Amino acid sequence: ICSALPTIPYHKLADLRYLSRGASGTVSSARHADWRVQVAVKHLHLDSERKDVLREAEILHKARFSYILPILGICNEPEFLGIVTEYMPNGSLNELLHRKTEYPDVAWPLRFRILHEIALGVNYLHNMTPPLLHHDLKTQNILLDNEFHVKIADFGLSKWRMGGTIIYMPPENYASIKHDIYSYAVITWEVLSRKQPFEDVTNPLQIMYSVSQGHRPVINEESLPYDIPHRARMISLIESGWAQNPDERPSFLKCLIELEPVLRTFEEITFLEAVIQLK
Amino acid sequence: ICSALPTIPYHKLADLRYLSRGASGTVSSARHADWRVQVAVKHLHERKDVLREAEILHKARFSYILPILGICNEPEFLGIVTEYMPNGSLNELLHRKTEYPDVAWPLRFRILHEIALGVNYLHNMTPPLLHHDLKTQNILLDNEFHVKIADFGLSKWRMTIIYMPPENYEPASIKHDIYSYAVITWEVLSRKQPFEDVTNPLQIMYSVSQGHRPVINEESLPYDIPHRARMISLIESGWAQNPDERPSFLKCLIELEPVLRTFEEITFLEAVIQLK
Ligand SMILES: Nc1ncnc2c1ncn2[C@@H]1O[C@H](COP(=O)(O)OP(=O)(O)CP(=O)(O)O)[C@@H](O)[C@H]1O
Ligand SMILES: Nc1ncnc2c1ncn2[C@@H]1O[C@H](COP(=O)(O)OP(=O)(O)CP(=O)(O)O)[C@@H](O)[C@H]1O
Ligand SMILES: [Mg+2]
Ligand SMILES: [Mg+2]
């Protein structure tokens, strides 16, 4: 049973306003004239580049799931080419963690939920037939919806198993399955500390070396305070996740089995209260 | 660009618990052993009848339409697997008054805006999709009381009788959905069971064919209802005896948008908290 990705004509994307620009592309916010919904469009900043945008779109369409950014349709024209997804009102996990003025408090339940969903998302990808590996996991590629639920995005590097920011990359990369878990491990450390992985390291190559020489972001009372709920288990999960030897890193399944009981501890309402605290 | 619906093995579903028994089949809640998520399973306990609903849901997938995760096409079992909605149906919300004493207007208005957005999408498909079974029991609520439209059993491609227009009494029509929506809209703002007075369902049918509608006084719809008049215009245009008078969903949305903007985001979140 197949499902076709809808084709949207450029002239249906009203209020098309620049949102975010990165190397090679440009993301802009818009509203669908017919559907009456606020969307997001990812377009080119070409002959080969046209195939790339199609790859990502096909992947998002096949990989659709609860925690993967929903792709609403493709906008393919000779004039304009882009990907039409849902609009994520709360940006990326990166912004939430680090814009400490706007967000002075991000209560534990939400952080733990965020980590739980990311792990669910990735696990689903890995459980596809054939498996799909995101290969570009970072806090900027982890979007937050209107209620602060995770939506994994940016399948530009994702590879069907059959740069810029090397902070989330395992040393063996300087298709491997244990690449995503390494990244997840970093994201986890970054989520629980709100610090920047390797703040004191000015040069990406000083990082790349330090990492390949075993070193990882610091784990102590300053980075990961003793009040962090289930700290011991989280640290344990983190350390095993960013382990030097790929084989020593866990599967997302194992990771979820570890996470499940921890998440069962927070009362349903506390996640809602954690979000209202932001609004 | 195509995307296929995966096949889920029955043994991959742990913790099967009954939810609601229906005349067609049963609906259970379970967890997916590999995906590690909660799901809902609608099972036969005709094959084409099921595979149809599944095909539609998989094609009609959108933000306000219940997402289908896969099918169970086994010799020993056949069912549809969708995301589990922890907050049941709109019907239970509006009516289980002892458990839900308050339902703040901002939420109600968002539900209505969302239901309309979903149905609008269905009609805006090529070719258009008509739900034909819209009721409150067929509108499901997620963790935050967002809308997911369900039950595409009576759904048809354009290629309780309470929510059914008079013409469709003896069976076809595009304007089925919009009439249904109008009764929901009434039911959402009232918290009243439409045709509460009437005991004989056939009698209702007679009444409705003679232009009758659910009680539209203030004992049902008070003045304190935000934008009461414009909502009553909406309810009336929709449940019109004459199908030609009934407006499109796009037209309802255009009217609705301004009404929704009058509510601050915070109030939706507040509303939900008051229910948890
Ligand atoms: N649906 C959405 N809602 C809000 N912001 C979104 C969004 N989709 C993307 N963005 C923004 O775009 C940023 C990066 O976009 P994304 O990861 O999709 O593309 P990209 O980084 O691969 C651009 P390129 O591939 O052209 O270099 C995110 O940090 C986010 O702020
Ligand atoms: N994903 C889901 N999450 C939670 N409850 C769900 C659900 N899907 C269905 N339900 C429950 O079942 C009801 C709707 O089931 P649905 O409309 O799919 O079946 P149905 O009405 O066609 C069965 P029948 O044809 O036998 O009457 C709702 O009242 C709700 O309580
Ligand atoms: Mg990106
Ligand atoms: Mg039903």
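Numbering of chain A is taken from Swiss-Prot, so the residues present carry the numbers 6-50, 56-172, 187-198, 206-310, in order.
Placement of Cβ uses the backbone N, Cα and C atoms for every residue, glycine included.
All protein chains shown were included, and the count of other CB atoms within 10 Å of the CB of A:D146 (mutagenesis position) stands at 23. If you look up Swiss-Prot, you'll see A:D146 marked as active site, proton acceptor, on the strength of experimental evidence.
The ATP binding site annotation in Swiss-Prot covers A:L24, A:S25, A:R26, A:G27, A:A28, A:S29, A:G30, A:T31, A:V32, A:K47. For the recorded site, A:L24 (ATP binding site), the DSSP three-state label reads strand.
For A:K47 (mutagenesis position), the number of other Cβ atoms no farther than 10 Å from its own Cβ, over all displayed protein chains, is 25. The annotation that Swiss-Prot gives for the mutagenesis experiment A:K47 to A reads: Abolishes protein-kinase activity without preventing ability to activate NF-kappa-B downstream of NOD2.
According to Swiss-Prot, the experimentally introduced change A:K47 to M is described as follows: Abolishes protein-kinase activity. Reduces FAS-mediated apoptosis. Under the three-state DSSP scheme, A:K47 (mutagenesis position) falls in the strand class.
For the published mutagenesis A:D146 to N, Swiss-Prot gives the following note: Abolishes protein-kinase activity without preventing ability to activate NF-kappa-B downstream of NOD2.
Under its mutagenesis annotations, Swiss-Prot gives A:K209 to R the following note: Decreased polyubiquitination. Every protein chain considered, the tally of other Cβ atoms within 10 Å of the Cβ of A:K209 (mutagenesis position) stands at 18.
Across the fold, the C-alpha of A:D146 (mutagenesis position) and the C-alpha of A:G30 (ATP binding site) stand 16 Å from each other. Here ATP is bound by A:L24, A:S25, A:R26, A:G27, A:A28, A:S29, A:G30, A:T31, A:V32, A:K47 per the record. The longest Cα to Cα distance in that group is 15 Å.
Residues near A:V32 (ATP binding site) in space but far in sequence (CB under 8 A, at least 6 apart, same chain), listed by position: A:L24, A:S25, A:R26, A:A45, A:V46, A:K47, A:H48.
Same-chain neighbours of the ATP site beyond A:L24, A:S25, A:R26, A:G27, A:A28, A:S29, A:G30, A:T31, A:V32, A:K47, judged by a C-beta within 8 angstroms of the site's C-beta center, are, in sequence order, A:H48, A:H50. Of all the binding-site residues given, namely A:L24, A:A28, the one with the smallest number of surrounding CB atoms inside 10 A is A:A28. Between A:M172 and A:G187, the deposited coordinates omit 14 residues, leaving a Cα-to-Cα distance of 24 Å across the break.
Chain B has no C-beta under 8 angstroms from the C-beta of any of the recorded positions A:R26, A:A28, A:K47, A:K209.
Within its own chain, A:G30 (ATP binding site) has A:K47, A:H48, A:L49, A:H50 as residues 6 or more apart in sequence whose C-beta sits under 8 angstroms from its own.
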